[PDB]
Amino acid sequence: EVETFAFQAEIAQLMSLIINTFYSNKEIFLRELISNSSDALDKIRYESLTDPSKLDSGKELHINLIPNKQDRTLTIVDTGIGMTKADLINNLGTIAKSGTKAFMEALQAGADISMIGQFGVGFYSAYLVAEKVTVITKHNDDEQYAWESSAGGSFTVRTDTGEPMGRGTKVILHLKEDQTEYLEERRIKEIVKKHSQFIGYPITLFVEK
Ligand SMILES: Nc1nccn2c(NCc3ccccc3)c(Cc3cc4c(cc3Br)OCO4)nc12
């Protein structure tokens, strides 16, 4: 059962800008997704202090980076708080609308795309390198969902039948054909060292073959 939803105009506009603007410093997408993961990990950790049962779905708090050259995907996996269906369909949109408006304005106080994370919409920088983004997510007390969008003004949400995750979020970046450098081990290592050196959770870069 696949449901299809329209983005609000503001977010559709932001995604178009990110896809259509000439901007060479694309590597910042990874910093933004890892930062999101760290925030999600902070949240489940904090909640677990008052309710330890919230870690029954997995006690390990980490981030894995998984390149797959055959699929042409880079996946950012975390065991953070995860997202509910209401998050994916309603709440994200509400938050993202205001953040987009501010970011658009700031871009006309001369700001540059690399400051996107300060407006809470850093996720969408994924579209600097990805033609399609699939997000698999599992929050305690809700089902596992797959969100997906190739931009163009719509996204889908479905109940996910893949491998159960326990708790957390996987962001699967289906890379543009000219952005395959982000599947290379030394390139990913370079970016993590440069932008994400002090994240307070283990980041494991998986290797390939
Ligand atoms: N790795 C993550 N784990 C948990 C929540 N996450 C969010 N959402 C924070 C949030 C939730 C509800 C309301 C407001 C903010 C994003 C960031 C994110 C993830 C997305 C997305 C848009 C955004 Br912003 O569309 C598909 O997935 N990444 C994560």
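Residues displayed in chain A correspond, in order, to Swiss-Prot positions 16-224.
Here the Cβ of each residue, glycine as well, is placed from N, Cα and C on the backbone.
Features of the protein shown, as given by Swiss-Prot:
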type    : residues : note
MUTAGEN : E47 to A : Strong ATP-binding. Strong interaction with HSF1, HIF1A, ERBB2, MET, KEAP1 and RHOBTB2. No effect on interaction with TSC1
MUTAGEN : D93 to A : Impaired ATP-binding. Strong interaction with HIF1A, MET, KEAP1 and RHOBTB2. Loss of interaction with HSF1 and ERBB2. Los of interaction with TSC1
MUTAGEN : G97 to D : Abolishes ATPase activity
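Of the listed mutagenesis positions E47, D93, the Cβ environment within 10 Å is emptiest of other Cβ atoms at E47. The Cβ neighbour count for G97 (mutagenesis position), using a 10 Å radius and every protein chain shown, is 25. For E47 (mutagenesis position) paired with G97 (mutagenesis position), the C-alpha to C-alpha distance reads 16 Å. According to DSSP, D93 (mutagenesis position) is assigned to a strand segment.
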